[PDB]
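Below you'll find the structure, written out as structure tokens, and then a few comments.
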Amino acid sequence: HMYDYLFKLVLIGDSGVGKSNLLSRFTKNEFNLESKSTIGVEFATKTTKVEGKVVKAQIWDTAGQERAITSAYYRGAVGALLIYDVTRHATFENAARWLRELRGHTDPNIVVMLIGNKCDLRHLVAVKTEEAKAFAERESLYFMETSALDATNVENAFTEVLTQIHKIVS
Ligand SMILES: Nc1nc2c(ncn2[C@@H]2O[C@H](COP(=O)(O)OP(=O)(O)NP(=O)(O)O)[C@@H](O)[C@H]2O)c(=O)[nH]1
Ligand SMILES: [Mg+2]
């Protein structure tokens with residue numbers, strides 16, 4: 001293989017938090033203004049040079065609501081983005097219930113990052129950054145605020161994960 005490492009990452013979080021757009025903004029630098037709820041499981045790939053070595057991230061992406069294929073979706077996942085909508089406090093509370101789901105199906109030592117998405121909708125921010133920092137520290141998660149719409153921190157969040165995974169694995 002051309003790459004040194006192949007890291008399977010999963011995106012989870014409630015419907016409409018922007019998971020699919022985060023991905024397409026990372027892989028294909030596009031903001032899908034015309035997005036729609038995801039059917040089944042979609043995939044995407046990116047090959048990066050962190051460390052001076054070749055990393056092929058393999059990103060799985062599924063919808064938020066109504067399963068049983070939870071099974072294959074999480075299996076072998078080695079990093080995860082836990083994404084909530086910065087303007088809808090309901091999506092941020094459900095993060096712990098996603099975190100239990102994610103944890104019942106992965107190794108305790110995967111790299112997990114909490115993402116607060118849509119940080120551009122600044123006048124509707126309904127979740128205090130400090131409260132999300134609280135949940136992140138309480139649960140040993142990484143933490144970022146992102147905007148898929150204006151690319152803010154999207155690259156930083158994904159690479160950060162991928163670097164943190166390699167340090168475990170070397
Ligand atoms: N303002 C703004 N809107 C965003 C951002 N990211 C996503 N959205 C909006 O939120 C909606 C949901 O995006 P989408 O990525 O499809 O959500 P999802 O989390 O993938 N949903 P599902 O779980 O059902 O697939 C879209 O209408 C999109 O415009 C962002 O950074 N900023
Ligand atoms: Mg989607």
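Along the chain as shown, residues are numbered 1 onward.
Method of determination (from the header): X-ray crystallography, 2.6 Å.
Every residue gets a Cβ built from N, Cα and C, even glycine.
Record features, source Swiss-Prot:
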type: BINDING; residues: 13-20, 61-65, 117-120, 147-148; note: GTP binding site
type: MUTAGEN; residues: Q65 to L (Swiss-Prot position 72); note: Loss of GTPase activity
type: MUTAGEN; residues: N117 to I (Swiss-Prot position 126); note: Decreases GTP-binding
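With 2 residues unmodelled in between, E66 and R67 have Cα atoms 7 angstrom apart. Cβ environment of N117 (mutagenesis position): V17, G18, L22, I83, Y84, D85, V86, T146, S147, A148 lie under 8 Å away, each six or more residues apart in the same chain. In the structure shown, across all protein chains, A148 is the one of the binding-site residues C119, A148 with the greatest number of other Cβ atoms within 10 Å. The sparsest Cβ neighbourhood within 10 Å, among the listed recorded positions (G13, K19, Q65), is found at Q65. Rounded to a whole value, the Cα-Cα separation of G16 (GTP binding site) and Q65 (mutagenesis position) is 10 Å.
Cα of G13 (GTP binding site) to Cα of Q65 (mutagenesis position): a span of 9 Å. Within the set of binding-site residues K19, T62, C119, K19 have a CB atom less than 6 Å from some atom of ligand 1. In this structure the C-alpha atoms belonging to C119 (GTP binding site) and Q65 (mutagenesis position) are separated by 23 Å.
Checking the recorded positions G13, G16, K19, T62, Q65, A148 against ligand 2, the ones with a C-beta less than 6 Å from an atom of that molecule are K19. Around the Cβ of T62 (GTP binding site), a 10 Å sphere holds 20 further Cβ atoms from the protein chains shown.
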